[PDB]
Amino acid sequence: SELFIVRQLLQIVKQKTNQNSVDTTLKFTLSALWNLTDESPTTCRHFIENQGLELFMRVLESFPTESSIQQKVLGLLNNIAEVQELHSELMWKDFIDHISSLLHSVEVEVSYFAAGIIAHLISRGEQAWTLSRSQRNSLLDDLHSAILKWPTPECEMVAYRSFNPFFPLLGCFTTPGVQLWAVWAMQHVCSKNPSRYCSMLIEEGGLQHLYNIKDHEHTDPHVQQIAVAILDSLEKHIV
Amino acid sequence: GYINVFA
């Protein structure tokens with residue numbers, strides 16, 4: 001029944017995209033589909049098995065100027081990128097080249113998910129990247145530098161029910177842009193809404209994973225400089 | 001993960 005909902009909302013996205021129609025129903029449909037796939041690999045398989053990926057490429061292409069539409073689409077894809085079993089699905093050139101471009105989007109609400117997709121796909125290692133090896137390395141440093149250009153969002157862009165997705169990213173020491181995205185993302189949601197996340201970031205093991213970054217011999221100065229900024233609010237949250 | 005916007 002929830003897969004029916006996903007299929008039906010996907011149907012609305014298909015409909016609105018065929019008619020190239022940016023409107024509150026499409027924007028709400030993406031948001032809905034973004035939520036239904038959160039922390040839901042099962043609802044992510046359906047998005048994928050129901051051609052969501054190719055449909056969302058169509059949305060990204062159809063509405064290259066629609067930053068809200070891009071954010072919600074990428075939001076969903078950020079959720080697919082959290083599922084390892086769905087890695088080879090996003091290993092699609094035309095998709096990554098587009099994501100890779102939205103990585104440099106000025107909209108921070110857009111590039112954040114672009115980066116988070118990228119970060120999750122890079123985080124899977126050298127082997128899992130079935131796309132151009134040169135591009136993955138171009139992304140590796142483009143992902144890093146894109147984050148450094150980012151502004152503080154005006155408000156909370158994304159909501160998280162857990163930080164566990166970010167935890168395996170904290171250990172990508174060979175790929176600091178991946179770690180940079182993770183720590184920036186926690187730095188964002190925590191600082192934006194510390195009454196939500198700060199307790200939970202501790203309660204899931206964030207302290208140690210963040211301490212294994214600050215007090216880590218070889219760590220990118222920026223990745224550490226964010227883990228410092230997070231731990232200051234975390235340690236302030238403890239006392 | 002989740003969208004901040006409700007409904």
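Counting starts with 1 at the first residue shown.
Determined via X-ray crystallography, 2.9 Å.
Cβ atoms are placed via backbone N, Cα and C, with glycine included.
Database features, via Swiss-Prot:
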type    : residues                                 : note
MUTAGEN : A:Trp34 to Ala (Swiss-Prot position 522) : Complete loss of N-degron binding
MUTAGEN : A:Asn35 to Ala (Swiss-Prot position 523) : Complete loss of N-degron binding
MUTAGEN : A:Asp38 to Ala (Swiss-Prot position 526) : Complete loss of N-degron binding
Quick check on the mutagenesis positions A:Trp34, A:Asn35, A:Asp38: which one has the highest count of other Cβ atoms within 10 Å of its Cβ? A:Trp34
Structural state of A:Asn35 (mutagenesis position), classified by DSSP into three states: helix
